[PDB]
Amino acid sequence: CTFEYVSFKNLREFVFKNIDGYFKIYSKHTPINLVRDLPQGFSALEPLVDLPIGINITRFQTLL
Amino acid sequence: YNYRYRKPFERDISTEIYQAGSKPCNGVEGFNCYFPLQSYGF
Ligand SMILES: *[C@@H]1O[C@H](CO)[C@@H](O[C@@H]2O[C@H](CO)[C@@H](O)[C@H](O)[C@H]2NC(C)=O)[C@H](O)[C@H]1NC(C)=O
């Protein structure tokens, strides 16, 4: 509780990784014209944030 | 006695007992079941 912070066509992609108590987030937002699957193609995610959480993670869940 | 102690830059404030042996201690203090924070005695 030591930390707090504030700041189908819409495909949003993210990467979440934890290293040395930092939580690193990368992202990419794009239009698509497809439904069942991720489009066959390429672009790179770019860094959003690098948060000093100091906390252990082994499980996660998504909020609808 | 206010100051207390038990990956890099980890912090771990969990209050669960040392299960210091095969016993499932269930929070009960006793032999092989010990409170997880010591203290200094300055
Ligand atoms: C991070 O959390 C995991 C549990 O989700 C910890 O892994 C357990 O560590 C204990 C240490 O006595 C082992 O008995 C368990 O078998 C481990 N469980 C699993 C699923 O691996 C891990 O030690 C935690 N790390 C920190 C630094 O808190």
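The residue numbers of chain A are those assigned by Swiss-Prot, with the residues present covering 166-172, 186-242 sequentially.
Method reported for this entry: electron microscopy, 3.4 Å.
Backbone N, Cα and C define each Cβ position, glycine as well.
Among the mutagenesis experiments that Swiss-Prot reports, A:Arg190 to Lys is described with the note: Partial loss of biliverdin affinity. Spatially close to A:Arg190 (mutagenesis position) yet at least six residues away along the chain are A:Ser205, A:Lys206, A:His207, judged by Cβ distances under 8 angstroms.
Under the three-state DSSP scheme, A:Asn234 (mutagenesis position) falls in the coil class. Under the heading of mutagenesis, Swiss-Prot lists A:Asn234 to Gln and annotates it as follows: Increased resistance to neutralizing antibodies.
The DSSP secondary structure for A:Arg190 (mutagenesis position) is strand. Under the heading of natural variants, Swiss-Prot lists A:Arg190 to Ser and annotates it as follows: In strain: Gamma/P.1.
In the three-state DSSP scheme, A:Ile210 (variant position) is classed as coil. Looking at Swiss-Prot, you'll find the natural variant A:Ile210 to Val noted as follows: In strain: Omicron/BA.2.75.
According to Swiss-Prot, the naturally occurring change A:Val213 to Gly is described as follows: In strain: Omicron/BA.2, Omicron/BA.2.12.1, Omicron/BA.2.75, Omicron/BA.4, Omicron/BA.5, Omicron/BQ.1.1. The Cβ of A:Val213 (variant position) has A:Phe186 as same-chain neighbours under 8 Å, each 6 or more residues away in sequence.
Swiss-Prot lists A:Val213 to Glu among its natural variants, and the accompanying note reads: In strain: Omicron/XBB.1.5, Omicron/EG.5.1.
Around the Cβ of A:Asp215 (variant position), 7 further Cβ atoms fall within 10 Å across all displayed protein chains. Variant annotation in Swiss-Prot: A:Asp215 to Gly, described as In strain: Beta/B.1.351; the structure shown retains the original residue.
Shown in sequence order, A:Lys206 are the residues of the chain, 6+ apart in sequence, with a C-beta less than 8 angstroms from the C-beta of A:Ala222 (variant position). A:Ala222 (variant position) carries neither a helix nor a strand DSSP state and counts as coil. Variant annotation in Swiss-Prot: A:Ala222 to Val, described as In strain: 20A.EU1; the structure shown retains the original residue.
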So which of the recorded positions A:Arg190, A:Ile210, A:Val213 sit close to ligand 1, that is, with a CB under 6 Å from an atom of it? none
Measure the Cβ-based neighbour count of A:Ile210 (variant position), defined as the other Cβ atoms within 10 Å of its Cβ. 13
Checking A:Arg190, A:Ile210, A:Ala222, A:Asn234 - which of these recorded positions have a CB within less than 8 A of a chain B CB? A:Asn234
